[PDB]
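**Student:** So that we are looking at the same thing, I have put the structure below in structure tokens.
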Amino acid sequence: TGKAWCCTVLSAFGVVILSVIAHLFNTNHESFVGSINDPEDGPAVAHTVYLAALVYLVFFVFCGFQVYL
Amino acid sequence: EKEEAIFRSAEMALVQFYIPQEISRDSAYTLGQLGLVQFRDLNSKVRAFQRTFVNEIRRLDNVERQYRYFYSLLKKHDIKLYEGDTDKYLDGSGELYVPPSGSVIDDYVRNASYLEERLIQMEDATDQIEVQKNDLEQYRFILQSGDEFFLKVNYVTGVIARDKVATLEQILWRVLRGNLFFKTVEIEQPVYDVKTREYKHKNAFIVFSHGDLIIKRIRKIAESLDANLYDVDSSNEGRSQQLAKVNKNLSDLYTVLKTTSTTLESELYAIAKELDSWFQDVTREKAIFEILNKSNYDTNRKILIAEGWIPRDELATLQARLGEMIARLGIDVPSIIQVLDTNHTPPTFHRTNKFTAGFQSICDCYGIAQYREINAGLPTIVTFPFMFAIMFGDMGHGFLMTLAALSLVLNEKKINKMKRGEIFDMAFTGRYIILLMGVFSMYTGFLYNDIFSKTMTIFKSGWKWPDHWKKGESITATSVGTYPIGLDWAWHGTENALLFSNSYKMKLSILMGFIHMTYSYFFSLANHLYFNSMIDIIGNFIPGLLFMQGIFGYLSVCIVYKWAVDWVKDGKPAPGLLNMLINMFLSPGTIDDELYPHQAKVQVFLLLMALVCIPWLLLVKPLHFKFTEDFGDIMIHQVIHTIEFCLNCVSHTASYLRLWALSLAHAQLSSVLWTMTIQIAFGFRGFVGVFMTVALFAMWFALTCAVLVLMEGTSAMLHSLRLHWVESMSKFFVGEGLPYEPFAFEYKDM
Amino acid sequence: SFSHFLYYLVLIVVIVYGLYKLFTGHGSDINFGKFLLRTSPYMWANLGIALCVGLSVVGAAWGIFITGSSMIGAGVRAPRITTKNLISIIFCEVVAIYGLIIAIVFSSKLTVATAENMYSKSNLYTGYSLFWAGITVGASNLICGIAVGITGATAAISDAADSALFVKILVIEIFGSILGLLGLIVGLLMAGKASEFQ
Amino acid sequence: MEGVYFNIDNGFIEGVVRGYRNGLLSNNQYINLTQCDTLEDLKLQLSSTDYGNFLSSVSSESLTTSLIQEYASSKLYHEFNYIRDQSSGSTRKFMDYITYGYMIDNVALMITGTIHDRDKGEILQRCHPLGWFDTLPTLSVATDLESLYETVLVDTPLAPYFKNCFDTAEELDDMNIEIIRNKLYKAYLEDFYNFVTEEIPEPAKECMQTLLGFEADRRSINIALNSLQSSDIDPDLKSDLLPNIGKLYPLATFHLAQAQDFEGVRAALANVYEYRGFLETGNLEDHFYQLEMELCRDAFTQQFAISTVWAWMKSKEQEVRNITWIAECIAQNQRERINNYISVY
Ligand SMILES: CCCCCCCC/C=C\CCCCCCCC(=O)OC[C@H](COP(=O)(O)OCCN)OC(=O)CCCCCCC/C=C/CCCCCCCC
């Protein structure tokens, strides 16, 4: 029900947006690390965000079985 | 050779009907099965009771009353109502079927009157028993309470409501002059009244006093208020003794009620499964006589005479179906149908599909179009969602709208069958409006180059930074080329970024409203050339055109020309356009910075031309009326038309700046939302940094889906609507047309 | 009352203070000329731009609930009017647009000036003008907005009575709208010759 | 000025009430009812009006000229309580004062019943529902007034209005009760005159001073003519029954109290043009009703005034009184005075 669809579509695109973000920090894209106030180390931030996306991936597969049944 | 009726309204015809009185009842059923004919009211002066079929309609009006009585008793109980085949009559596709008899309808009368006499009695034989019941329970509950209740005739006792318990107590303080001895005890479960139809909390009170005069006034005050006084004997023997008598009779009373209550409900289950099929077959017998009551009745001959509007394309099918009706009957009847040509305003009718219906339901709110004029519904299919996407303008928020609607489009078969709310209708009624507001917002966002407040980096940039600089040093970029598609990503993060975009989006807004307005003004012409109104062209069109094009076209040509000049290389100074537009009125012949040669010689001419078009708009058409008091009515309508048209060219052009404002606001809130929520998490590390990224992203995504799509989408959507109703449609849309509401049967929800 | 007592206790201190300085040979000490000279012309210019778009929004928001609260009541029995009487909400919004066009024109004139040439003839001229022009456009559109709301609350009630009468009262509602357009003109003439801060 | 601050509280009210007046019947609509034959034809025709389906629950035999007055009035009272609900502040006071004149009538009506020993149910049905308060049926208990006062009527908002009334006899009868009823209106119409002058602003102030002046003048004239039925009454007693706000006060209320006969009344009303010729010709009660409508018709020429709530009720009450007159004439088949209906709209 709606209690499960919510974290399914939410965590669907958390897997997508956070992974596209982490790809860019890793490759040191200018818009994400170009200014001084941006973080100094690109890949260190990506390591922290690859893991955050996996946490949403677990909520996705779990709630997928919940609604599927 | 069937016509399409989307650019202009469909052509219509007026028809006459010579119906005999024998088959009047039968023909009216067939005309309702089509759903094509709209009847006039010929007997428009006759009073409502002097009409002729009024007596037949009361027999059927009384029946509907008797059925409303039945549906009430049902809902008074927990019974659900049977639902039969809503398609057994028709499928809405204009099919034929044979109608009921006159004897079946006369049976619904005596049956429905016969049922009212029984149920009205069975209900009162039930309620009167329940009154006897409630009285005894209160007499029973009070006895359960102990002797302390009777501690402090000696006393008065009864039952009363919680609301009237303080009012009673104050008065008795005043009567007895302070010597008051009052105890009250409550009840938790409410009590359902049978006449008042309410659940009521109640209490039980008791009062003590010895005076004989004083009790009879206590008994009246308690009875003046709704309270029921009871006898209770002071001994603890007389209580249980009376209690046995009461608990005995109550056990008896359960059986007496239990039998009659069931005999009642048994009769309703009969009604509850043959009700919604009787109700339909009565409202349709109503519907035809009202139609037949619009018609003239000859007493010299049984010919009925009637009139109706019909689309000229849908006439050969009318002649067909009636030819079938007469076939089964076996009557010889002359040609029933004769086409009539007379000066009237026909109704307006546009044929819509699933894709055009939602765009057409928007313009019809503002007004129904005149017969055979340009519809405002075709341009609105594109111009309504494109103005939205100038404001909205983002690839992220647009990709979300596109999905939300694309779920409503694919499941439309499932959704249409199931039942819907009131909000979920409009989201479904406009499921194709939202699809195009999303697709275009991905085009406009790509040009603005904004995806969730950030930029793409597809192409090479036309700007170049220095070869070498140092920290904190303000650095400026040098030009290389032009960026092919969209705004260059070098502006992102820049200090002076708004100065560029605000100038850009203003000049976009002014140019895109001038085109939207002029294009809608060439629809006036297209009408005048179809109704052969030559004077209005020379009177209204040609003067008003020159007025605004000479002022607000000169502005738009100058914006495109200034962008196309290399001012720095040539060495000349760029001019301001706000001052150039002001000084040409206030001080013609004067310039401070030149835009092109002979600027002053052309400005003063355009001022001359606009001032000539004012009185030419004012005077030319009334003079033609005089040359051929009414001459005044042609003037005052013509003197108000100009003072509006001239002012409104200044207030409409200014209105289109909301395209710029709602865009700028949407953009800044998106960046502030990114900079406060997700930009923070990246500055953390460890397990604690991982958790914030999980928590903060969810709040970004939720505020995004709600604040920046729903709240901002509904705002911008309604401003796009305004620019159509008030700015575009004012230029050409006359309105005051008659709608098309044919006579057709449908399922009535009851 | 209390609020009116303070208005009369202010007037009595300004008088007793003026006569203390005068009888003592110090009436020159109360010098309005220096205050106008020494105060910064950026103060006067940034009040006017704020009191233009601010006082114009007060008027517009005002007329929208006089015209809006009557339409909704009248629309119970005659629900057909809420789109025909919508034009009154449009002439009340548009005076706010006038206060936003000014602030576009005047914001261009906000530039930084050297410290030696700050209190010059031209930069004082430019602060005085953007102050009284903003007052002019704002206080004048405040009046055009309240007026058009009154006019358009009646036109809602007349239209619910009879459809014909709506057209006849619009003429009153147009003439009221002229007031905001004249104010815009007068402001632009004031600030026409004003030059950006040097 | 008028419209600057009125709409903050009462803009929605003014719009609904001026929509309720457009449903007031016109002269052409009264004629269409006049040429009806039965009550079943009188029902079909009011469906075309703003009354609509106020009789859909009702059968043929059930129709009476009594049951039509009940459901046409009950539709006015739901509309009144709806508007009074949405109100607040001074407008809620104003709409409570309007109801204090309908319960005075019900005080006098329960009490006269007890003197004749009748049941409360038989009496409550004859009571006006806008003049209801919780302890109304409790007045059936006692006959002594001071008993009725202390036990019941102190809590009421009618408590201030009994100052000039503690002269009753130990026993209580009709002519004593009517004297009480008239002392109350005297005090009610003087409190609700000062209330308007203090809190209610213009131009509604000017219009309600007038409308309340007519209610005062109308009573002072009837109270005098009723006294002619009596044997003799001291002059200083009548002075305590006549209010002190209208055009009549002070000069004519003096010469009215000292009026022994019909001619002595005409000597008092001749020096005022507004009321000059009512006695001279025609039915008196109709002349007032025709002047009430004209003043209310002129209250609707205004805008941003809360006086339209008063004007609206009195107009629709007279509408109801015309419906019943036409209805009786139809059933009784007497059609001589069927055109007696009073209409200004
Ligand atoms: C403010 C923040 C919250 C915003 C919440 C938004 C939720 C989504 C709402 C739906 C938006 C998309 C649909 C709007 C476009 C289509 C409208 C349309 O077709 O209207 C037709 C309709 C005429 O036909 P119907 O009355 O529908 O009856 C016949 C139907 N066959 O048109 C009109 O009435 C003319 C006016 C059209 C524009 C009206 C738009 C109104 C939008 C109101 C949004 C309300 C949101 C409420 C949120 C509550 C949440 C619990």
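Using the numbering of Swiss-Prot, the residues shown for chain B are 3-154, 184-659, 706-827, in order.
Header lists the method as electron microscopy, 2.7 Å.
Each residue, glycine too, has its Cβ placed from N, Cα and C.
Pulled from Swiss-Prot, these are the listed features:
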MUTAGEN   B:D425 to N  Reduces assembly of V-ATPase complexes and reduces ATPase activity of the assembled complexes
MUTAGEN   B:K538 to A  Reduces assembly of V-ATPase complexes
MUTAGEN   B:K593 to A  Reduces ATPase activity
MUTAGEN   B:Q634 to L  Reduces subunit stability
MUTAGEN   B:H729 to R  Reduces ATPase activity
MUTAGEN   B:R735 to L  Reduces subunit stability
MUTAGEN   B:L739 to S  Reduces ATPase activity
MUTAGEN   B:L780 to S  Reduces assembly of V-ATPase complexes
MUTAGEN   B:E789 to A, D, H or Q  Abolishes ATPase activity and proton transport, but does not affect complex assembly
MUTAGEN   B:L800 to S  Reduces assembly of V-ATPase complexes
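What does the local environment look like for each feature on the list?
**Tutor:** B:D425 (mutagenesis position) falls within neither a helix nor a strand when secondary structure is assigned with DSSP, and so counts as coil.
A helical conformation is recorded for B:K538 (mutagenesis position) in the three-state DSSP classification.
Annotation note: B:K593 (mutagenesis position) sits in a helical segment as assigned by DSSP.
In sequence order, B:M615, B:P619 are the residues of the chain that are 6 or more apart from B:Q634 (mutagenesis position) and have a CB within less than 8 Å of its CB.
Within the same chain, residues at least six positions away from B:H729 (mutagenesis position) with a Cβ under 8 Å of its Cβ are B:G544, B:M548, B:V803, B:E804, B:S807. In the three-state DSSP scheme, B:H729 (mutagenesis position) is classed as helix.
Taken residue by residue with DSSP, B:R735 (mutagenesis position) is part of a helix.
Taking the Cβ of B:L739 (mutagenesis position) as centre and 10 Å as the limit, one finds 20 other Cβ atoms among all the protein chains shown.
Taking Cβ-Cβ distances under 8 Å and a sequence separation of 6 or more, the neighbours of B:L780 (mutagenesis position) in its chain are B:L750, B:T754. B:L780 (mutagenesis position) carries a helical DSSP state (H, G or I).
Counted within 10 Å of its Cβ, the other Cβ atoms near B:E789 (mutagenesis position) come to 20, all protein chains included. B:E789 (mutagenesis position) falls within a helical segment according to DSSP.
For B:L800 (mutagenesis position), other Cβ atoms within 10 Å of its Cβ number 21. Under the DSSP three-state reduction, B:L800 (mutagenesis position) is assigned to helix.
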**Student:** Can you check which residue among the mutagenesis positions B:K538, B:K593, B:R735 has the largest number of Cβ atoms within 10 Å of its own?
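**Tutor:** Answer by Cβ density within 10 Å: B:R735.
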**Student:** Which one is it: of the mutagenesis positions B:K538, B:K593, B:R735, B:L739, B:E789, whose Cα lies the shortest distance from the Cα of B:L800 (mutagenesis position)?
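**Tutor:** Nearest listed residue in space: B:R735.
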**Student:** Closest to B:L739 (mutagenesis position): which of the mutagenesis positions B:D425, B:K593, B:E789, going by Cα position?
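**Tutor:** Closest by Cα distance to B:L739 (mutagenesis position) among the mutagenesis positions B:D425, B:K593, B:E789: B:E789.
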**Student:** Counting across all protein chains shown, how many other Cβ atoms sit within 10 Å of the Cβ of B:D425 (mutagenesis position)?
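**Tutor:** Summing over all protein chains shown, B:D425 (mutagenesis position) has 26 other Cβ atoms within 10 Å.
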**Student:** Among the mutagenesis positions listed here (B:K538, B:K593, B:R735, B:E789), which has the Cα closest to the Cα of B:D425 (mutagenesis position)?
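**Tutor:** For B:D425 (mutagenesis position), the spatially nearest of the mutagenesis positions is B:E789.
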**Student:** Calculate the distance in Å between the alpha carbons (Cα) of B:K593 (mutagenesis position) and B:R735 (mutagenesis position), and round it to a whole number.
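**Tutor:** If we compare the Cα positions of B:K593 (mutagenesis position) and B:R735 (mutagenesis position), the gap is 24 Å.
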